[PDB]
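Below you'll find the structure, written out as structure tokens, and then a few comments.
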Amino acid sequence: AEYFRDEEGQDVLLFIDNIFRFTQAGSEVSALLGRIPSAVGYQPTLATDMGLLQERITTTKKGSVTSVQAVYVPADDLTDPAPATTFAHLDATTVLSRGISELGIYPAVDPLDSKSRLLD
Amino acid sequence: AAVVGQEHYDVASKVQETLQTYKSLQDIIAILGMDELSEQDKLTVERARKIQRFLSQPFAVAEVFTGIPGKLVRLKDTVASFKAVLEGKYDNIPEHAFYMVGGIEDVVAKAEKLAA
Amino acid sequence: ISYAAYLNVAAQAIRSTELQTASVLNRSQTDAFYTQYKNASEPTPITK
Amino acid sequence: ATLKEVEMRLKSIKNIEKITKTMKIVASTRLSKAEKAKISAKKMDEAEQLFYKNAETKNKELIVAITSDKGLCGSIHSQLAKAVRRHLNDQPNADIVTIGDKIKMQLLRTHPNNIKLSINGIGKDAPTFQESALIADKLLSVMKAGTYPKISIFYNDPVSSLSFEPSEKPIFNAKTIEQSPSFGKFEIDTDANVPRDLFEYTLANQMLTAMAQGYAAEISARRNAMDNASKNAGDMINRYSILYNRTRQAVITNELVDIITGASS
Amino acid sequence: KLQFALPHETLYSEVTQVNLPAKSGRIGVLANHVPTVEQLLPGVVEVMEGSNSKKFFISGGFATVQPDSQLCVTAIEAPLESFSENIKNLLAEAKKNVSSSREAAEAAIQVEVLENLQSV
Amino acid sequence: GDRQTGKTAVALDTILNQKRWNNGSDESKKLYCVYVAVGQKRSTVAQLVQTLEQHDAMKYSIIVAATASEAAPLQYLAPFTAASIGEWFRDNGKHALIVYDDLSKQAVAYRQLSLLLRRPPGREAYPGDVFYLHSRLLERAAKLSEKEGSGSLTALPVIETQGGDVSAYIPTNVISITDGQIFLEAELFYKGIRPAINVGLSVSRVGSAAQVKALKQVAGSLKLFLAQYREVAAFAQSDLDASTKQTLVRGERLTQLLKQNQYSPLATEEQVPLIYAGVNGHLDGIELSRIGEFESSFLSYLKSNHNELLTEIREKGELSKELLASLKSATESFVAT
Amino acid sequence: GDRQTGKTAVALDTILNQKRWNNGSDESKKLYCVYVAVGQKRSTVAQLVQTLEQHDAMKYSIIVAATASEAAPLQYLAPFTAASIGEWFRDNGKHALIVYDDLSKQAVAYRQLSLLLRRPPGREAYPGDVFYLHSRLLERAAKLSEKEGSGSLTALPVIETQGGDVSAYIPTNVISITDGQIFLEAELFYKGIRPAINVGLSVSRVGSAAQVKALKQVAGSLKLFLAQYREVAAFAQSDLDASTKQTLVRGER
Amino acid sequence: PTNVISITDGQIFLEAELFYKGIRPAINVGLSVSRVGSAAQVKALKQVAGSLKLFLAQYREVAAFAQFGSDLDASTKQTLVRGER
């Protein structure tokens, strides 16, 4: 993405799949590296590792990457540290719903659950 | 009861029991209203709601922060005040009257204040 | 015997070509009881 | 434990939720039949009222009250009780006939002096002429209804399908029928004792209507109440769900700490 | 119009001719009738709307011609055909009941109903 | 599903049904099943072996066995070892079905190894890379491309829920890794609905993409009916709407119909008729006690009256309007008797 | 208060209002405000800077920065360093303010550092010296005595409660160290109260004296009145007395 | 607690809520068990207290039902009245 933005002067958009699996992957690498796991068994490098990922996605002068990420909420518990840390980085949420799709509406975006930082 | 005297102990026992009832039915109260309580219990609950509120008193070192002039109430006075309340001898005046005030006499006076 | 009670017994007899319905049968059968009272004091809940 | 004690309490709340949902729905079913009946009953009553209006009216008191035996029909029981108590001030010594256990309980408590007749086996049944007739017969014989120069009945008028306003009306004594402004525009027959008959006839016909109006309000109230119950239960589901979730995270962390401490050695 | 009604059911609730059995003997109402109050006795009733005639068995009630040509008939539980043969069987039982049998009044009513059936 | 609710029976049933196609000479109709008995006591595996021999299924069966006694390294490598066996069939372009039963015992063994090797412990005292282990095994199941020779290695892992905790670390991981679940429910099992599949908690994320066309046609309704029956189930608790009563009757009969005696498989050509009756509400007339009698009778009646119909269903694999017409007639006739 | 109730904005407004005070005369009337941004995206910080430069307020404020990108030890040292800068103003006798946004993110940073130093994990996996970390930071920033020239350095540390858990270890430890709370209620935030301040969970345990006398006289007992409003609407959800209704009409309004 | 419970031959559970309820001893009658059981109590006292356990257990069950509301049959209210005493 950075090659496109920085070195080809583009605005691009980079999708990420489960960012739960980003966390999950990170947790394993920590444990293998033998670091003491933190709360709810999540990497002690939890903050910094999300920080690196979520700080190269930014608005540069040249261009901007924008990233649509998928939050596969673990145990649907949004007060879990892994979703929470993700949500801290997130700016907007687009909340596709299956109910909405069942009302024949495609886009599937649930209007009452979609909220964005820029919407002020 | 041998220490604080039988009269105190009896008064305290009744306070504990009433409040414990109120806690027990705290669930039931939330699920269904007060008018769906048993009548005998509903009296206990109404009294207890008053007792609970009665327990608050302004504090004089908090007089700055709270903004309410504190009330120091005699031990002899305290036993009397609760004793009466348990016998419902002042149950007939607002719950607000009981809240954040000193002695029983003060509750009465605040009933007059509220009445205005 | 009260006039509407008089009419009532007649109505009950009246639920007996034939053409019978549940609402009629319910209108002629009741399990209700009436509890006399005095004073507080309660003479029994004699079947209505 | 926290974890299990949370989980079992949340389950209790779930079971409560399920019951309150179920009752509310079943109540709706029951309500439709009740409502249908009340229309037909009211039509009969209106014809009787047509006479009383055109005749005019111009009437101690009797108090009759109507509620169900059944409870949890909202605040029918105590709102009606409050309006009875208000009119028990008005005439102190009046004899209260309580048709239904729930109204029996509130009034009996407030003045046990007045309870002379009370009924039972009201709420379960839908009102029928049979009940009204027998109750009427007992009001006349037992309570000597004509002796009270006022008669008043209390019931719950079902204002809206989601509301109930407790309501009362005055039954006109046999004396009233006699001395009502018009009564001669209708051809009275001295041969018949039309006041003494009509009094009795409207004692029951009015009372049955009161029971019907009340019954519809009662079933409507239970539906309303049980709906609000489901909502209250829902709030508790959410509160204990959050507690469950917090407790769950804590268990994982606390367990993890024990393992780590051991590993460290 | 004519109001002919029961509590749980409601019929015709002035109609052409109504023939009524009353404590005043029998009363006939045809179009406008001068305004009366009459107690209806247990009855065989005819209601005619036009030339069409419908025949009713009535448990007694009250009759009131209103001045505005509203014949309010109110009665408990009625049909004539519904009342009929089973009733003939009942009448035998009812005679037995009259032997034993307020119970006196009940038995009097049973005799009245037996008569009322003979009218059918 | 929940611990020892005869989970192994549900799986074993699938293996038996593969006999029907397997016997068939077309090798695009031959799934050579592999049962991977993990942590199962030798007595249990003896019963398995015996059941397989009894139903003469030991000719498309391989049973990789790591019994309870067998050492924790053997238990650890047991699904992995099994997977390699699957690869030969898959590589040969053949088809096969490998049933890893149960990965919960695979987990315990890895836990034992890691902890004993003093490798860093992790959540729920399960190895840190347990996600990685389970994913490696579960990703070997594959439907090959035609360039790499169309073959497959269908897999159906069986997971033991530790009393119903589907939030537990080993269950949650596995649920994520796989695509689809069939969730047997203990209450149903005890209440005698065997198979005890909880329809609500069963999902397939591939689902109808593979399904006999005929069987798809007559079973869209079935899913929806059961959905209604579940919702209106609790409404049995009185004053019952006519609408609710219609749902209840149709739904109760459907639920009764989907009961099936374990270790008895059925053919698609006999699945399709039974469901047709239920969908068309023919069974509504039949009383609950007589549903069972109806089922076998309907099948025999269909075979006698028109095994032509059955054979058409079998070979055509798609219900034609003419078949649905004829079938309805046959059902009406059967319902009458 | 609760995460992303635009938590930052509540504090930002405090900084903005002091423009009139700061553009005054007398060093006592001037406040010099330091905004410590710990654990915030560079983008978020860039918006803050631009916001401050939009309200032309940049000239009276410092930003000390330890963005999300910046390394975990830098984040650990980030509040302390900022507080040193603040003490220079304070010990110049001048009044000041420091808003530490968010010390909850400092906690996560110290957690990382501690764990990576393999010091035994503490309660809730937050290191055992976490109380010391916050307390040493917090009790610096003060209104000094006349001897010290009546310095001031007001402190507003911005704590991010996880799901509004006010019993949570990091929040409770902070609550006990600090005085007063300005709990930003999520329910109210959703229900359009901006600023959403639940007066029940907001206290100031040393605040009343600080207020100018006018705003003590005029506002007298309004806290009580609106903690009668909470009660009033508590039991609003039997017989509502006319008194209760009057309170409700005033309270809601 | 787990270790000790296994080792010991009875449990005499007390309960804080019942303490507040004013039952002193606050023995939680349902959780309290004696796995060495009756053959240690006075023979007389065994005879009299024969169904006392059953009654109390029934009281507990009835009480739970009673708090889910609704009018209870008279037989149940005999239990309730006895139970209270």
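Quick note: numbers on chain G are straight from Swiss-Prot, i.e. 206-442, 445-460, in order.
For all residues, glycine too, the Cβ spot is worked out from N, Cα and C.
As annotated by Swiss-Prot, ATP binding site applies to G:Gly206, G:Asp207, G:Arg208, G:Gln209, G:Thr210, G:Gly211, G:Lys212, G:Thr213, with the evidence given as similarity to another entry. In the three-state DSSP assignment, the secondary structure recorded for G:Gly211 (ATP binding site) is coil. Within its own chain, G:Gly211 (ATP binding site) has no residue 6 or more apart in sequence whose C-beta sits under 8 angstroms from its own.
The number of other CB atoms found within 10 A of the CB of G:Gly291 (mutagenesis position), across every protein chain shown, is 25. According to Swiss-Prot, the mutagenesis experiment G:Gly291 to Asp carries this note: In ATP1-2; growth-defect.
If you take the C-beta of G:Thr383 (mutagenesis position) and look for same-chain residues 6 or more apart in sequence within under 8 angstroms, you find G:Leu343, G:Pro362. According to Swiss-Prot, the mutagenesis experiment G:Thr383 to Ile carries the annotation: In ATP1-1; growth-defect.
Each of G:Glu365, G:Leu389, G:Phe394 belongs to the same chain as G:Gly206, G:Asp207, G:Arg208, G:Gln209, G:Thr210, G:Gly211, G:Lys212, G:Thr213, is absent from that list, and has a C-beta within 8 angstroms of the C-beta centroid marking the ATP site. Annotation for the binding-site residues G:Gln209, G:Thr210, G:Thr213: lowest Cβ count within 10 Å of the residue's own Cβ, G:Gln209.
Counted within 10 Å of its Cβ, the other Cβ atoms near G:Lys212 (ATP binding site) come to 20, all protein chains included.
Most other Cβ atoms within 10 A: among the binding-site residues G:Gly206, G:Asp207, G:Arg208, that distinction falls to G:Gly206.
Under 8 angstroms separates the C-beta of G:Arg208 from a C-beta of chain A, among the recorded positions G:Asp207, G:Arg208, G:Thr210, G:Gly291. Under the three-state DSSP scheme, G:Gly291 (mutagenesis position) falls in the helix class. A gap of 20 Å separates the Cα atoms of G:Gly291 (mutagenesis position) and G:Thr213 (ATP binding site). Listed recorded positions: G:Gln209, G:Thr210, G:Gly211, G:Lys212, G:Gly291, G:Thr383. Those with a CB under 8 Å from a CB in chain H: none.
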